[PDB]
Amino acid sequence: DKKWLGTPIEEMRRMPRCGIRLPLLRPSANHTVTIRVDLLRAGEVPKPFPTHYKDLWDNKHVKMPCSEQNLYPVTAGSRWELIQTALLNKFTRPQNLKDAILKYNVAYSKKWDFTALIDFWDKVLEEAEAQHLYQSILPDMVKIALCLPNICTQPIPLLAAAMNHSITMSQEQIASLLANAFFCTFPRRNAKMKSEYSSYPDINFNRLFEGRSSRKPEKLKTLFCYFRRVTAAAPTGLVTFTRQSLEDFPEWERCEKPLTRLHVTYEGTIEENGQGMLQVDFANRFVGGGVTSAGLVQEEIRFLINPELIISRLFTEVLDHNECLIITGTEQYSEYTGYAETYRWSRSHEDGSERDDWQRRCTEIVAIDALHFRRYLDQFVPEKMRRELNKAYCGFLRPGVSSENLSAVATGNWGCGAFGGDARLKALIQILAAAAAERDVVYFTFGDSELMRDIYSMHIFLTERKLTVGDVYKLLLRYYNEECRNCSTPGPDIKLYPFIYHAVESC
Ligand SMILES: CC(C)(C)NS(=O)(=O)c1ccc2c(c1)C(=O)c1ccccc1C2=O
């Protein structure tokens, strides 16, 4: 029983080795660069551009906590002056941190529960660990949070619905903003009945502090490992956030492109074994899912080990069906064990990834949200199948870039879990989208040895028969018509892979 099947992993494409020498990094109408490109040097902390803080308090930019327009009725008082007074206090007990956060969040003093913060500090941490948190970590986090106007000098545009826009900022700038999110300083991001930011994920970390879930200390340890690292020694690299939407989608039934190569394995992970590859994040439409709340599956774990991903929540609007978010340069700060209810923070991780010409770690992650199916048979509906293909296609396609400069896609069981996705159908959908996007697939089954063989055998059968993307999509439509459309039973009589084998072998 082989641990992997198909094309050997060495024959696949990886970054930055398959990376077409980056053009000169520069701001444009579609690219926001928040640092001095001319002064960008390996191992040096980037210099913010502009030199002095410029504010934009409008419908198109992040509303900064340090904005002179961040005011509260007291007569208008400065909310930033208030944050400074509240946070520049000695913390010696968890109650001190809760009281400080709530001084500039009065309206939420009875709505925000801090049980997990109090229990982490008092009931989980040993005395010396609790001592290091309040004497060192927390004050260092306060100073970087309060440094926001000197660090994040340029207004950050919102990556709104249908925008094809990028933001390149420093990891230092991300650390100042994530320190602010921890202290819940972002204004207009808290109300349940909020309109302006209703289509945006939560950014402030208040939900990380609530309840008695045994996974809250693991999240907090994962997060404090990051905060300790970035306050102790300023990170030097950059990170790019790109919102992508495609105007024209393929006419799937008509696609003459052949299938690409497949490496399928029941061992390994996307982060370790998918180095230099386009790494899929099985995302929630509000990027990050329950990272700073309850969730702790594939997406939340990635956002906890690479905390720079979380900041996407500050500016990324809920993804529409034709959109994805591409994040390049996030660094891995933690190692972990388990998954979901068994997830535990292990130790600090020293990211060995090389950096590209823009000082970005050579780690490309794409957030693509699968559909949630109320009923199992819903996913076989042609509209639902086309949607999934178009989602993954937009996530894999790199407009302008040629086939030979495209790394393999590092993926697995996308949308299969609480979302009700069928692993075998989703594997074929990603295989077809990668084929149309002219990329090979590296598929991780995470201990599921039978699924590895099933995907492999089906990929090799269609490949050997020279079945195009169109031919395979036409078989999916026949499956729906024959087995799903007029089926009143919760499940079909025959499964998808046996239908395909029969349909082809009888043709
Ligand atoms: C989570 C991330 C993005 C940091 N890495 S990863 O490569 O995507 C991955 C590693 C391990 C597992 C899974 C995914 C997974 O989905 C899973 C599902 C059901 C049971 C166990 C696991 C599991 O251990």
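The numbering of chain A matches Swiss-Prot: 450-523, 531-963, in order.
Structure determined by X-ray crystallography, 1.9 Å.
Including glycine, each Cβ sits where the backbone N, Cα and C put it.
What Swiss-Prot lists as substrate binding site is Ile726, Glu727, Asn740, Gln754, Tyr795, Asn869, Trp870, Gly871, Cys872, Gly873, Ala874. DSSP assigns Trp870 (substrate binding site) to coil in the three-state reduction, outside any helix or strand.
Sequence-distant neighbours of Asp737 (active site) (same chain, 6+ residues apart, CB-CB distance under 8 A): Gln754, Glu755, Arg758, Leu765, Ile821, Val822, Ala823, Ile824. Taken residue by residue with DSSP, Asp737 (active site) is part of a strand. Among the features that Swiss-Prot reports, active site is placed at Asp737 (among others), with the record citing experimental evidence.
Cβ neighbours of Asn740 (mutagenesis position) (same chain, under 8 Å, six or more residues apart in sequence): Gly746, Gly751, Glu755, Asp825. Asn740 to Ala appears in Swiss-Prot as a published mutagenesis result, with the remark: Reduced poly(ADP-ribose) glycohydrolase activity.
Secondary structure from DSSP puts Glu755 (mutagenesis position) in a helix. Swiss-Prot lists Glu755 to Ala among its mutagenesis entries, and the accompanying note reads: Abolished poly(ADP-ribose) glycohydrolase activity.
For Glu755 (mutagenesis position), the Cβ neighbour count at a 10 Å cut-off comes to 21, with all displayed protein chains included. Here Swiss-Prot flags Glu755 (among others) as active site.
Of all the Cβ atoms in the protein chains shown, 24 others lie within 10 Å of the Cβ of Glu756 (mutagenesis position). Record note (Swiss-Prot) on the mutagenesis of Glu756 to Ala: Abolished poly(ADP-ribose) glycohydrolase activity.
According to Swiss-Prot, the mutagenesis experiment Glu756 to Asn carries this note: Reduces hydrolase activity.
If you look up Swiss-Prot, you'll see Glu756 (among others) marked as active site.
Per Swiss-Prot, mutagenesis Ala874 to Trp is noted as: Reduced poly(ADP-ribose) glycohydrolase activity. There are 9 other Cβ atoms within 10 Å of the Cβ belonging to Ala874 (mutagenesis position).
Neighbour density for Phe875 (mutagenesis position): within 10 A of its CB lie 16 other CB atoms from the protein chains shown. DSSP classifies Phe875 (mutagenesis position) as coil under the three-state reduction. The mutagenesis experiment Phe875 to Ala is recorded by Swiss-Prot, whose note states: Abolished poly(ADP-ribose) glycohydrolase activity.
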*Round to the nearest Å and tell me the distance between the Cα atoms flanking the 7-residue gap, namely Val523 and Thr531.*
5
_For a quick check of understanding: among the binding-site residues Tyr795, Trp870, which residue's Cβ has the most other Cβ atoms within 10 Å?_
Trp870
*Looking only at DSSP and grouping its letters into three states, which state does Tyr795 (substrate binding site) belong to?*
coil
_Just to confirm: which same-chain residues, 6+ apart in sequence, have a Cβ under 8 Å from the Cβ of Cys872 (substrate binding site)?_
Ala826, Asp878, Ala879, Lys882
*If you check the recorded positions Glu755, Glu756, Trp870, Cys872, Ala874, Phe875 one by one, which have a CB less than 6 Å away from any atom of ligand 1?*
none
*Measure from the Cα of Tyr795 (substrate binding site) to the Cα of every one of the mutagenesis positions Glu756, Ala874, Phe875, then give the nearest.*
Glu756
*To the nearest whole angstrom, state the Cα distance for the pair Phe875 (mutagenesis position) and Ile726 (substrate binding site).*
20
*Pop the Cα-Cα gap between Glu756 (mutagenesis position) and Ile726 (substrate binding site) into the table, whole Å please.*
14
